Amino acid sequence: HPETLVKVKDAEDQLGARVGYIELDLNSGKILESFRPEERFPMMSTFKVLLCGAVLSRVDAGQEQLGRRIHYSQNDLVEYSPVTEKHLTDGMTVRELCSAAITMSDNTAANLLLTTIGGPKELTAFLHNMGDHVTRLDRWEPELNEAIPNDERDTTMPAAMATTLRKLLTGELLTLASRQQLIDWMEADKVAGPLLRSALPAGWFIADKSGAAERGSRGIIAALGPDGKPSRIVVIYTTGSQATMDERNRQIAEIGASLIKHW
Ligand SMILES: *[B]([O])([O])[C][N]C(=O)/C(=N\OC([C])([C])C([O])=O)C1=[C]SC([N])=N1
Ligand SMILES: [K+]
Ligand SMILES: [K+]
Ligand SMILES: [K+]
Ligand SMILES: [K+]
Ligand SMILES: [K+]
């Protein structure tokens, strides 16, 4: 609804930085509303969902096992690894690593998973192979969060990310069991409270993944809908703002409140 674009454009005004947005019908794939849908924005941690998508694809093909255990060390740890820093002694399984990467946005967990698939180059090849000729991962944690202005490395477009998430959650790309595992991890997301979740009505469903990076970068991808079932996909990205993390969270939350009100 146009009233939500009032809030989205107001957000760009208030943050003094570009905001990208897109609301997509989950079933039909129809773009319901958008703003700067085909401009690039740093993906930040939202790529962790595509990473686990690639891992689940390998699992389905018999090239990976969710129960496989990976051992790592203190020197493997990078900034913000709330879960992995607690399992140095006995390691973690691939499944436990995706849970940490998606639900807590654990950076070391993401790097360990990236390593299992061949690195950023292979995640990007996986994406292109499934029809996303825009989204690209080029670096590892922490560098992929640099958000250099005009840099295409580690970026996506709101439209491309929405379509990709749609295929990942509902297409034949992944088996039913695997696609459910992916959305189960997103639904259990624990670090995106101040965002869309703060505007979700009682009884509604949401599976999401947030992101934060340098230069005011913030964003979130989500599948949400009434009566415990997702029916639309929402993608919101912003970069360039000098606003505080709270101000950025509030704007995303207010965009959420508007799209819910006009559902
Ligand atoms: B992903 O985008 O969620 C990974 N994000 C981060 O590692 C960064 N911040 O995450 C914490 C510390 C949890 C936060 O408070 O948002 C991050 C990387 S570069 C930067 N300025 N922030
Ligand atoms: K509409
Ligand atoms: K429209
Ligand atoms: K160890
Ligand atoms: K330990
Ligand atoms: K900063």
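Numbers in chain A come straight from Swiss-Prot, and the residues shown are 24-286, in order.
According to its header, this structure was worked out by X-ray crystallography, 1.9 Å.
Cβ coordinates are placed from backbone N, Cα and C, and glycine is handled just like the others.
Here's what Swiss-Prot has on this protein:
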ACT_SITE  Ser68  active site, acyl-ester intermediate
ACT_SITE  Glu166  active site, proton acceptor
BINDING   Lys232, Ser233, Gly234  substrate binding site
VARIANT   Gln37 to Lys  In TEM-2, TEM-3, TEM-8, TEM-16 and TEM-24
VARIANT   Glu102 to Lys  In TEM-3, TEM-4, TEM-6, TEM-8, TEM-16 and TEM-24
VARIANT   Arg162 to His  In TEM-6 and TEM-16
VARIANT   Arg162 to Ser  In TEM-5, TEM-8 and TEM-24
VARIANT   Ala235 to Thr  In TEM-5 and TEM-24
VARIANT   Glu237 to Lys  In TEM-5 and TEM-24
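Distribution of Swiss-Prot features across the structure.
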residue : record                               : DSSP class
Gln37   : variant position                     : helix
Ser68   : active site, acyl-ester intermediate : helix
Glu102  : variant position                     : coil
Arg162  : variant position                     : coil
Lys232  : substrate binding site               : strand
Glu237  : variant position                     : coil
Cα separation, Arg162 (variant position) to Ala235 (variant position) (Å, whole number): 16
Those recorded positions, out of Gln37, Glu102, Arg162, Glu166, that come within 10 angstroms of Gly234 (substrate binding site) at the Cα: none
Of the recorded positions listed as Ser68, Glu166, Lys232, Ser233, the one whose CA lies nearest the CA of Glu102 (variant position): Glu166
Close in space, distant in sequence - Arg162 (variant position), Cβ under 8 Å, 6 or more apart: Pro143, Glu169, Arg176, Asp177
Nearest-integer angstrom distance between the alpha carbons (Cα) of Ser68 (active site, acyl-ester intermediate) and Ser233 (substrate binding site): 7
Other C-beta atoms that fall within 10 angstroms of the C-beta of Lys232 (substrate binding site): 27
Recorded positions: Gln37, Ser68, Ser233 - member with fewest neighbouring CB atoms within 10 Å: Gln37
Rounded Cα-Cα span from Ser233 (substrate binding site) to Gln37 (variant position), Å: 20
Rounded to the nearest Å - Cα separation of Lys232 (substrate binding site) and the residue listed as 'active site, proton acceptor': 19
Cβ neighbours of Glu166 (active site, proton acceptor) where a neighbour is any other Cβ within 10 Å: 11
C-beta crowding around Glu102 (variant position), within 10 angstroms: 9
Cβ-based neighbourhood (8 Å from the centroid) of the substrate site, residues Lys232, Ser233, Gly234 excluded: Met67, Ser68, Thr69, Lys71, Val72, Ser128, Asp212, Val214, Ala215, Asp231, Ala235, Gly242, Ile243, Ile244
Residue pair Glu237 (variant position), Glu166 (active site, proton acceptor) - Cα distance, angstrom, rounded: 10
